[PDB]
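Enquirer: One structure, pasted below without further comment.
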Amino acid sequence: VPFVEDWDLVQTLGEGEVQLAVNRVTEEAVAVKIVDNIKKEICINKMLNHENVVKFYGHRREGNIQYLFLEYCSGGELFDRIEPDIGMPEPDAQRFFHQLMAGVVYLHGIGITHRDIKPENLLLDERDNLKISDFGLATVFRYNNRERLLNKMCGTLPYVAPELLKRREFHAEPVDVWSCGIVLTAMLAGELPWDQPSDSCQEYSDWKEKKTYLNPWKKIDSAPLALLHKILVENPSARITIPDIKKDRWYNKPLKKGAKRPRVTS
Ligand SMILES: COC(=O)Cc1ccc2c(c1)NC(=O)c1ccc(-c3cncn3C)cc1N2
């Protein structure tokens, strides 16, 4: 069928750059990442197949410029669903957190750590389904069933686990669990608890001193706050694992009604 391989770039999604591409014949919308770390991003993306992970369709190398064809998420970033200093309704945050856990369980199960979980990297499709995005900082932490301890410092300071700043080596999975707890905090309070998780940071000191009468903790209900108390644990070996997050009382609390299906009366 002619012209089916032709895509028109209609708008910038990010600044290399990301463009929204529309098929000339079928009008299918895809996201194209234009990159002038890249070899590893394509390699990790070729391993991914999950409903809460941005799908990789393929790539083209036109000289030195790499084109990555990715699943288009029309709802944009989770970041823009968070009202500053307020957050979002607790049932919405719970549903987003469930979808985030399913995606992170999937990645860890195939031995991949994202290493930069934050709301800017959590995209929403047309039905508000969360998708983990950008594998440019991602790495393999388990290969041939042998875990590899990490030592590279990466991510975003408000979302990084304290062991990345204090220890030479650290396990990959508790790092991702910690950043999911900062995401949960941001969704429930609409603010980040500290600039970085260090003893020099007063906000982080207050948290370890259990001063939950201060912001952002004062805005959060006791049931999700008890979960955050188990995630935002300084010692990564004492920190709650995802199988145990799935048994938490708030995680399993019925809060949200399903999609508003059309209905008539009489
Ligand atoms: C509220 O805004 C909207 O409704 C439009 C909008 C804005 C930003 C993004 C997207 C859609 N959707 C993507 O699929 C998308 C795809 C890729 C990227 C991206 C950004 N940095 C790396 N990557 C892979 C960003 C995206 N975000």
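By the numbers in Swiss-Prot, the shown part of chain A spans 3-17, 21-41, 51-280.
Placed from the backbone N, Cα and C atoms, the Cβ positions cover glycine too.
Annotations per Swiss-Prot:
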MUTAGEN   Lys38 to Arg  Abolishes kinase activity
MUTAGEN   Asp130 to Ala  Abolishes kinase activity
ACT_SITE  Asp130  active site, proton acceptor
MUTAGEN   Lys132 to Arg  Strong reduction of chromatin-associated CHK1 ubiquitination
Enquirer: Please report the distance from the Cα of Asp130 (mutagenesis position) to the Cα of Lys38 (mutagenesis position), rounded to the nearest angstrom.
Expert: 18
Enquirer: For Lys132 (mutagenesis position), name the DSSP secondary structure in the helix/strand/coil scheme.
Expert: coil
Enquirer: Distance check, please: Cα of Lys132 (mutagenesis position) against Cα of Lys38 (mutagenesis position), rounded to an integer number of angstrom.
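Expert: Spelling it out, the Cα of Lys132 (mutagenesis position) and the Cα of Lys38 (mutagenesis position) are 19 Å apart.
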Enquirer: Just counting, how many other CB atoms are there within 10 A of the CB of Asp130 (mutagenesis position)?
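Expert: By my count, 21.
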Enquirer: Over a break of 9 residues, report the distance between the Cα atoms of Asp41 and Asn51 in whole Å.
Expert: 12
